[PDB]
Each structure stands twice: as C-alpha cells, then as structure tokens.
Protein chains: 4
Amino acid sequence: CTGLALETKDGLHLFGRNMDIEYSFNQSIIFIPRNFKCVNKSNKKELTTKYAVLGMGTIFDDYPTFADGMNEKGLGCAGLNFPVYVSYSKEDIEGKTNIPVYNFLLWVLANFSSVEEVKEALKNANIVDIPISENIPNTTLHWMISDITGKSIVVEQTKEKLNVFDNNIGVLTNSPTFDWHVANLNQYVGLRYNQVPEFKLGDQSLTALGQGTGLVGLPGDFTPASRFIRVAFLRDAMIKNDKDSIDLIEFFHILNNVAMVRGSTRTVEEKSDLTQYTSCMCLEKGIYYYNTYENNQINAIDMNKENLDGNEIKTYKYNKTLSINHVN
Amino acid sequence: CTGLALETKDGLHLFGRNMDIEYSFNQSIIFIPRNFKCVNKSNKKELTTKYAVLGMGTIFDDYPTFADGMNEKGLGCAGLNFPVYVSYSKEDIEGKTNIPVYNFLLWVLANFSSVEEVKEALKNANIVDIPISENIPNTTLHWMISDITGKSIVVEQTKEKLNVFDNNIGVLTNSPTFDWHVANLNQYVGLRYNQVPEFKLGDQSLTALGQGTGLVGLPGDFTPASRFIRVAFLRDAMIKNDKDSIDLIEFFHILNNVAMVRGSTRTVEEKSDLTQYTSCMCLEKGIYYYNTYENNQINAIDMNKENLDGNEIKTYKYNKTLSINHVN
Amino acid sequence: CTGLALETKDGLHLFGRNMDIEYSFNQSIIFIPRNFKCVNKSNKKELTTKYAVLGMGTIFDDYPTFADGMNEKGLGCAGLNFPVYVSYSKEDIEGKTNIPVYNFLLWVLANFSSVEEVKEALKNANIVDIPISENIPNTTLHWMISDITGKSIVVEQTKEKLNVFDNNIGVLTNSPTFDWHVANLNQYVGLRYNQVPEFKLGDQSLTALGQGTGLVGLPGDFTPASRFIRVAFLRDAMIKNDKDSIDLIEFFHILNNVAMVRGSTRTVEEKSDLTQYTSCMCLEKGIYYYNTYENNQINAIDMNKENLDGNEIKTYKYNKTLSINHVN
Amino acid sequence: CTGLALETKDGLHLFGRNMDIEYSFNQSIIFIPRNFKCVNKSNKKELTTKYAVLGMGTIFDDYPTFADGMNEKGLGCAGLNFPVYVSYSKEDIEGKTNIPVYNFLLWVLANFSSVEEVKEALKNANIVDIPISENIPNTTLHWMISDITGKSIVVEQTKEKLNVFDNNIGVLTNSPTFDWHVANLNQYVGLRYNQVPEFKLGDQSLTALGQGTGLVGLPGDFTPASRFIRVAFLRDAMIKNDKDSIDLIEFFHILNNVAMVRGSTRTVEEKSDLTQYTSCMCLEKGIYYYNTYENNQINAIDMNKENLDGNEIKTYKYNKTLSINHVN
C-alpha cells in the first residue's frame, strides 16, 4: 500500500492510496448518512455517526468496515498494511479509549472534523484487539489521517505505546515504523531532478545517454521502503517544479509509479500481489475518485448527491470492467 | 520512450509505446486508405500506399509523418528517440534504398505486410537524412517493428551500417545501442519474482518487512538503461506467471511503471519530460488504443470502421481532457 | 568508522575498527599498568585503573583518552562517530553514574572484566557532558563493547535514555541508531553468496558475465548505512562458508572493503575523509594489531611484554612510514 | 581481475592488477635476462628476448608464461580473465602474426619498448590458440598494456577481429567488451565526490547522516561491471582532488576497494573466489611490488639488482606468510 496527500493548483486537498493485496475482500463503495446507528451483532457494540461518511469497505453481518474514506467535514483516513512492528492488545486496557482494529477507520470519520481533533483523542490511541462477528483474523494497520488544512498524521501502535507522528513528507507505505522511513530519506539527499548532461572523467568525456541521470540510485523494487523513497521524491519534485499544474490526474501519475504489476511480486503462496485499486478523495468537495487494476478509468462518487440526513446505508459496485472510449 | 510487444490470453498480438517528450508536436491520429498518393511538396518525392495505415503523427504541408502506427495486415512500427549513437547520411548513397528519416515509418507500413518482408528490404536502407519541408530535421528515433507472428526486430543506423536486430526481449527504450542493453540484462540474472521471506544472518534472524524482496537491486530511475531493465523483467514475469491472464490493460500496467512523471525528469532547458501518451495496437483487429498524460481513459480507433478504399486522409483529435465516470 | 568482531579458526576472539576521519588527533598507542591513578587537571576528577589497559588514544595535560582499546581480561571497547542522534547531558544527573564523554572508553576498560559486568553498570549509562582540560569540543559516540565470550553490545545515548543493545550482527558503523541499521538489514534478504550462472528470459538466454551476480544490489558507497550492510553480509558469508579458515588477515580483508580512499569522500571543508588506521585486538592474547593509511604492514603491541604492575604510562609512536620487504 | 594505471606525485608511472581466482596456479616471480632463448618443448616454437623481463607467472616444461609483468624499457602488460566475448582461432591464420594465448604476454614484453610500438605490431595478431605443452588451454584473459608515457591500450580478440582500444579511463576488469564498460560509465555522470549535507523536501528538512552522500548509487557488488565503475571513479577522484599526494600505497587503496573477500563470492563448484594477489609495477624503476591474500606486506623485486646480461632464468617464491612488525 502507498498513501499520498497533495494540494491542487486551485488550493484543494487530495488524499488517497494504492491498495496492494493478492486477493479480493468483497469491497464496495459505502455511504453512511449522519446520525446513523451501526451495531455489531457479534459483540453488541454500537456506534452512531456524527458526520456522514463515504469510502471503500465491506459489510460483515450488516456492520460496515472501511479500508479508506472521508467525511462531510473534509477529514480523510486510510488503513495500510503494517505486518511486522504492530502490537494490538488482546483485550481492553483500563482507563483508555479502546478501539477495535476493524472499527478504527469508522471511529475517526464518524466522530471528528479535523486532524487536530483526532490528535487530542488519540492521546485515546488504542488499537487493541476485539473481533467483529464470530471469527475473522484481526490484523494490523499503521495510521496517519489528513484534512482540509493540508496537515497529515500517521498512527502506529507498537508494543510500548500508540504513536502519533506529524507527517511532513506527505506519504506512507508499510513496515517498518514511520520514523525508520523518515531517517531513510536522508540516504538520498544526493538525488537531483535536473539533468546532469556531462562529466569530465580526466581524459575521457562522459555524456548523458538520455534524460534522468540525476536520479540514478533511486531504488526500483516494490518493497515498502523503496516505494516510500520514490513517492516522497516524486511528490517533492512536482510541488517544487510544478505547483501550479497540480490537479487530479497528477495524483494518479505519482501512485502509478509505485503500483504493483501482475506477475512480478509473488507471495510464498505463489499468488500475484497487485495494486487492486487506487483511490483519491477531494476533501473539500466530498468526492471519492477511484480506478481499479481491471478498469483504469476514474470513477467518481459524490456524497453531496446523496441525502446526508438519510436512513439507509448505500453501496456502489466495485468497478472492474474496462471502460473504453470508442472514437469512431 | 519505451516500446513493448505482448501476446494476449486469446492469442492476439499487442504492440505499442510510451512517447516521452517535454513538448507537443501537433500530433493527431492519422488514417490513410490504401492506394493513396502522398506527395512531399518541398522535395517532390511521392509515395503511394499499398496498405491502409493508422497511427499517431502530424502533417507538414499536407504530407503525413508518423511517430508510431500499424497497417491492415497487422504490421506495426514505432519510432523512438536515439540521440547518441545514430548516424544518418547527409545525402543519398548510391545503389541503396535511401529512406528519409521522417518517412521511414510510413515507408514500412505502406509497403510491407510482415517483419520477414521488411527484413529483406532493409538489407540497404541508408537513413540519409533529407527534409520534406522547411528546415526541421528528424529524430534520434530508433525503430522497434513487430507483426502478427509475434516476432519483433530493432532497426538502428550507426556510422558503419544499418543494423537490424532480432528482438527476443520484446522491448526497446533509447540510447545506447540494442546490443548494449541486451548484454546489460546479464547483470540482473540474480533477480527473483518470488518472495524471499527470511535470511539467517548467523545469530540474527532477518525477516522480510514486506513483499518484493527478490527484486531488490532493480534500478528505479528514468534513464533509458534502467527503464529497459524494468520493462524486460516485468514483461518476463507476467508471461511466466500469468500467460493466461494477459489482456489489454496489462500492457498499460507494464508501461505505467516506466512512465515519466511531471516535475522529476527536468531537461537542461528546465522543462518537465513527460510520458505524453501511451499507445497499444491490436494488430489482428486493426485497433489503435491510446491514452494521454491528461486523460488516462483508453481511446480506441478501429481502421475497419473506415473505408479502406477511400480517397481522403482522416484525422482524429488527440484527446487531452480527463474523462471521468460519474457514478451517482 | 566501522567496528567488527570475529572468532578465529582456533577459537580466539578478534575485535577492532576502521577510524574514518579527515584529520590527525596526535594519536599514539597507550599502555597503562593496573593500579594506576589518572588525574584530570582541569576538573580534578580521578580514576585508578583496576586492570591494565592498551589501545589507541591521545594525552591532554598528562590525562589519557582512548579511541579504542582492550584490557588484560579480554574486554574490548571502541568509540565511533555518532553525529546526529546523540544527546549528552550538559551537567551531571542526580542519582546516576555520570561519565564524561572523553572518559567513557577508559571507564569501561579500567573497571570491568566482561560484557555482562559492563551491562549491569550501564543500567549506570550516562554519557553526559563534562570537559577534560579547559576547552575542547566534547563530541559523541555510539557504543557497543565485546569480550572473550564472543558477545558484543552497542551503547547509544539519545534524548530519552542510555540505550544498550545486544549486538548479534557483529558490526557497527555510525548514524542513525543501531535499531535502524538492524531493520535495514531486512531489505537485503534476497542477497546470495552463490553464483547465479543463468536466467531464461523467455526467448532470450541470459548468462552471467562474471562471478558475483548473487550480490547485485549491494550498495557500494561510503555512507554509514551502506558500509553497515556490506560488513554485516561479508562477515556472515565468511562464517557460513569459511569458519575454519578465519584468522588475523581475514579481519583486515573485511574492513578493507568499507575503507575510505583518498579523493572520493570529500567534506564540505574540501578535505578527504580517510580510513586513517585499522586496529584488530586479539582479546585472549592481549595483542593490539594495527596498520595505517600510510603503512599497511600490521604492527603488533603485546601488553604481556610490559610490566602490568608498572608505575608509568608507556606510549608507542603511530607508524605512518610504509614498510616494504625487499626480496632481492 | 582489476587492472589500474596511475601517475605518482613525482611523475612516475605505476601499472598493476588484482588477480581474482579460486585456485593456485603454481605462480612465482620470474626474471628473464635479455638475449635469452626460451624454447617450448611441446611444439618446438622458440623466442629470444630482446629485453629483460620481470613478472608473475609459472613454468611448464622449462617454458615460462606470464600473468602480468614489465620489461627494462618500462613497458607493462597484464592478462585478465575474459570468459564470454573472446574468440581465438583454432589454428594459425595465413598472413597474420599468430600469437598463442599463453605466449602473448611474453611476446609483448620480450619484443617491444613502448605502447606505440606494440600498437603497430598488433595491426594482425591472431590469438589462434595452440598449446605449448599437454592439453591445458589458455584464458578468457584480456590485456591492458601501459608504458612510461602514461598511455594505456586494451587488447581484445572477438569473432570478427583483434581490437585495440585506447584506454583513457586507466582501468580494466573482465567481461563484457571494453566499449561496453566505457558506455556504462555514462550512466553514472550524476555521482559527486563532494558531500551533499542537506535537502529541503518541502516541509521536511533532510540532513546527511554521515559522509559520502554524493556517491549513493555506486554499485557495491563484485561483478566485473560494478568493479569497473568503482575503480574508474575512485581513480578519477584521487587525480582530481589529490594529484600531489599520489604514491605507491594509494595504488593499493584503490584496488583494495574492488578486492574479493573469502566467503562472499562463491563459484558453482562452491569455492571462494579471492583476490589472490595485488601487483604494482613502477615502470621507470623496474620494480615489481606485490602482496597476497595471506600476506598484505608489500614485497619488492628490483630487476636492476639482477644481471640483465645473465644466462639463467631466476625465480622468487610467492610470499603467502603474514609478515608482522612486532613493536615491543
């Protein structure tokens, strides 16, 4: 998975992610109106939304759970794989605000209007364990969260504490911890976006064979560490050189560079790990844009076209049928 | 630029390319019916098409010139930048079939039905450069040529001779020469598509942080050499692991990985080098598919929907306006 | 700087380091007998050695300070540059065992006989600030420490606490923190010491051009991170494949690979950063071996040839005159 | 293998090599006086030296054969492995000066006084392989040739012709061909010897963790291609930044960086590929300096201390016993 936040030329804030998995999870686009009571049947825990919510997720026994999404106030959240350095509690911890893993994303979007508000409540940070239905393998996720102010945070629970990092890079991938990746960026201070055309190697003239010589040493593989480096510098270069050109499609160009391709990232179970979908949320406008591995045309779902005071959850079918424009 | 040939799960042959430039060249989709006389006004040289032609190009003084394209027989050709090791003749060479740089692509598609037929004629093709209008020369462009048999060749003119290479890799980028890139592939025999989960480092247990550890060492920059390596192995992995899944969208996933992003590949004139468009030709079906930097939705132009015995050149506007599917 | 611990074929333990600096620090080999009172004149703080000490250091106002060294019990310690993530206290902290930076190395060797003994006292870990003479810029260092049991630790003081890590890698370099480097090792689980001779790239046969294809992707620069990776895997390969060949010279072969060469690592003050010397201590034998940038012949100083019950500090001149064997 | 030419601060020319093999070849230092008749007993071919010769080699049936060496005029030659792209003739070619593989090195040094003189004679050197005894062929070895003018050439026989390249890089390794490596150097024009201390990544300050950030992207493995890149740039940096510091030991520092270490470069027969010895010839002085994997102290054999008009071949035992300076 790769997360990304970006500000457009018109001053709008985009937030989204690549979902990188080798399987389907019965996902669909889920809309939840405000003042809507969600009740988990397996453990009888309930949640009533304060704000309307839209994003990608799935439904277990009528209970919604999200992979990423936004609310009507322009707060966004995305849950990304975090397999090694995560540690949830096996049961509730006394005195803490205990949040079940599966419910964290909805908890953020349903209750809060800004990053600053989320930050105070997370101090409170508790990604313990709790199921949802009857079974299911409750995993992990390393959190961020972004809003209309342009500020982003990353949320990671380790064995010692629930960590909340200010994210000044504007990106996230997977393991290891966020502070590891930030220090790793320092290894690449020698990268240059500008062409290096020549090098006088004593008696030998060295001339660049093509464009791109300044970035030689950029890692090309699909590990979380390498993808973090690539997206961080690609984002930086566009802001530095092309702040006034940034729009929706640029978000997709950045994430395409770190997208997984069929065949080349094989798991030990011999399945292909893919970038299954790419989402981009325009936070001010309440529009969830996404495309999929099967269909690259961007699909838009606008929450403002729904009844925010409605009484039903609405779902939209995950689009995996390629849409072509037939010109003649 | 990056060229690619691929065979689908249904046994159809795809051939296409990324066009990587920092400027516009007034390009449009050009269709030319068969038995059509093209006359260059500047030098009075004429060409009558034997086969109907479709592809991307531009028109100078009513004379068409192509960047890539296909013919009705399922022969495809693409012209890619080749700035360093190219050497055209300044005037015609005696006894040779002299082809002007700008006219090479049309010469291939208008006259021949297969790679084998092109191969025999090329034994002799002096790229003596000579304008066709005004004083705007040609390109460093090297040509990849492929057909419905699945076979591809690479054409490169050096100071010594016109080289025609059999292409068993299925890809092409830019400089240096084709034999250089093929030998460079040998440096990467240690790459693995399968996950390496652990490594016992004596008293220390090393465990993979995420998927993709087998491809560590893959170069991530946007130079011609690095892009050649990436596309060669990504193509190999999909054929080896997912031969029966290969379809149209897979072609685009491969080329997306080596696409240039705004801001990060800057020329010495401080302009952003971009992947302006990506074309994919289905050779058996006569369909030219393409998208652009601005609009990622794939557009299809089918030559079989035109009159192949027509008497007019037809053009289609280059689509650079984002096409979104509004779901609700 | 690069630190290294190794066990020989005869079961002896070697511990040493490269010193990588762009300047001289008036270094010499220093021997201190046991029961010897050292008194810092500037701050009147005193230390009486319990064990005899030998190593590289310098003397300020008759007070010895060490860069690396060993004691008569087979305990070794080396102080390596740690510029970014270090944080000493400006004055003594109440209730703690406060150790001045310049005195840490002597404190370890003078007082303790084993890693286990040092570990308990460091819990106690205090690399605060304190001068020595009157001026001088009290720097930082990230600690380890190794003994005759084969076990090593790393000692690093951050803003939060004095960290003591068990070192199962057997190596150390510089910044960032030790836990960062250990996690970074996980990126390289795909490395192979064994030759990969061929790769079937579909229709193209790829054959290795020379030996070493399994390690493609190993970083070649002279940053602390890259040197950590190289030394960790070079050490691992020799233990795995050649445990019974390990002797003195093998230690130097490993460290040579990460040694800095004149001209290629330039500071911002335009000076060349060099591997000024390489030391190797045979802990059971009480012999300090070393060579220098100027003289690669290994020099041996044996503490057992001195009077351990003596009453004088003894010094030996740093050898920077190349020693050649004239055969004829 | 790695070859290197260097000019000292006093204007003297050094020429030498690493020998990288996994076995012993009964090597010794061989001196041959001038006007000495060497006769191969197996094929009755004879050679009378015009100039006295000194270098590393072995003797088969009283016939000497060299791996590297120099003559009394200051001409040097080194034979390096060249396994893939070499092609010797199976028998003599008519009209050519046919040189047996095993005899090439001696042929150069015995007959010629300069690079220019060798160049003219090579216009024609058919490496038709033919034994000189038993059935133990020759090597993939390619030859670097250098003299007191500071000029070097590279000699490579392919299927088409005997190639003689001017060497303006000052280095050589193994396969592929010399022109491949020279073009490969162009990929690394973005390397910098000077420290890059910081990088402003938008809202995030990136600061170098240690020295060496300008060379990130330098390959660290032991393949011929990677070693070529390293030695080329390390040599360049020292000449550019430290021309007036260059002496004998600097030569060894450069070659140490590309030396193979026990355990980490394993062949398919599971043997460790090592840098068995490193030679350095001072061409003006007639001194052959060398050390070995086992003994790093430099040994000097001066041909001017021998009788150049003598009547016997003289040999010196290959030194593989560690020579330590015991200080106390």
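What you see of chain C is 2-329, where the numbers are those given in Swiss-Prot.
If you're wondering, the header gives X-ray crystallography, 2.1 Å.
Every residue, even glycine, has its Cβ placed from backbone N, Cα and C.
Among the mutagenesis experiments that Swiss-Prot reports, C:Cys2 to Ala is described with the note: Loss of both hydrolase and acyltransferase activities. Residues or ranges marked as deoxycholate binding site in Swiss-Prot: C:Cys2, C:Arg18. Residues or ranges marked as active site, nucleophile by Swiss-Prot: C:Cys2. For the mutagenesis of C:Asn82 to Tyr, Swiss-Prot gives this note: Impaired MCBA production. No change in hydrolase activity. The structure shown keeps the original residue. The annotation taurine binding site is assigned in Swiss-Prot to C:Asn82.
What Swiss-Prot annotates, mapped onto the structure for a quick look.
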residue: C:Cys2; record: mutagenesis position; CB count, 10 Å: 25
residue: C:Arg18; record: deoxycholate binding site; CB count, 10 Å: 28
residue: C:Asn82; record: mutagenesis position; CB count, 10 Å: 20
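A distance of 7 Å separates the Cα atom of C:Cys2 (mutagenesis position) from that of C:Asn82 (mutagenesis position). For the pair formed by C:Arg18 (deoxycholate binding site) and C:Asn82 (mutagenesis position), distance between Cα atoms is given as 12 Å, rounded to the nearest Å.
Following the DSSP three-state reduction, the secondary structure of C:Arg18 (deoxycholate binding site) is strand.
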